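To start, the structure under review is shown below, and the notes come after it.
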Amino acid sequence: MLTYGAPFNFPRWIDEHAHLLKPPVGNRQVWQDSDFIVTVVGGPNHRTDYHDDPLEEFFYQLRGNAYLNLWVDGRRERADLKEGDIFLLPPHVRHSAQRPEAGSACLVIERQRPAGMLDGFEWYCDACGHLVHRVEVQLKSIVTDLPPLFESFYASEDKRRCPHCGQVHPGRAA
Ligand SMILES: [Fe+2]
Ligand SMILES: [Fe+2]
């Protein structure tokens, strides 16, 4: 009946998995088949994609410092996750997590998405700030459902082309 096992020390765990909180893996999911998706995310890792989560995301930056490039009231704001910070992101707020420090570790909690509720991933033009490409996905496994999504964007000039100013988006690296 204790489906997810008994209580364990969190720092030690983080230490035991330090080799997975670094590229290319970069994050690790604490429990499997749970309704709460509990993830530790490591560094370093930058990315150009923005996430459109239809549910809330909870952050607690345990070690080191990160930041979330945001889109808030139509402007490109930025949330700082200094060490020891917690943050609660409301549904659908577009966010792009940047984690430059090696050895950093941030607790990110989310919930499973019920059938029909779709996550969006989308990129924006560094020139005019328009929307360049959005992909909606039914998230089940974050490792089998998500790398291919980005890889197909990187590998297509068409998808990356701003439909407004014509500028082609850089792709993997800003
Ligand atoms: Fe997210
Ligand atoms: Fe553009």
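How was it done? The header gives X-ray crystallography, 2.7 Å.
For all residues, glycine too, the Cβ spot is worked out from N, Cα and C.
Feature annotations, reproduced from Swiss-Prot:
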MUTAGEN   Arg47 to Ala  Increases KM for 3-hydroxyanthranilate 7-fold. Decreases activity 1000-fold
BINDING   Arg47  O2 binding site
BINDING   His51, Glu57, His95  Fe cation 1 binding site
BINDING   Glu57, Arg99, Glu110  substrate binding site
MUTAGEN   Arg99 to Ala  Increases KM for 3-hydroxyanthranilate 40-fold. Decreases activity 5000-fold
MUTAGEN   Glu110 to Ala  Decreases KM for 3-hydroxyanthranilate 2-fold. Decreases activity 2000-fold
BINDING   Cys125, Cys128, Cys162, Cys165  Fe cation 2 binding site
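Annotated features, which come from Swiss-Prot, shown on the structure.
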residue	record	DSSP class
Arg47	mutagenesis position	coil
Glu57	Fe cation 1 binding site	strand
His95	Fe cation 1 binding site	strand
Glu110	mutagenesis position	strand
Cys125	Fe cation 2 binding site	coil
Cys162	Fe cation 2 binding site	coil
Close-lying recorded positions around ligand 1 among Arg99, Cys162, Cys165, where CB distance stays under 6 Å: none
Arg99 (mutagenesis position) versus binding-site residues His51, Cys125, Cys162, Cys165 - nearest by Cα: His51
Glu57, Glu110 as recorded positions, winner by CB count within 10 A: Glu57
Distance [Cα-Cα, Å, rounded] between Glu57 (Fe cation 1 binding site) and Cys125 (Fe cation 2 binding site): 25
Additional residues around Fe cation 1, ordered along the sequence, whose Cβ is within 8 Å of the centroid of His51, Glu57, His95: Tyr50, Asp52, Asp53, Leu68, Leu89, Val93, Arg94, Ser96, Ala97
Cβ neighbours of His95 (Fe cation 1 binding site) where a neighbour is any other Cβ within 10 Å: 21
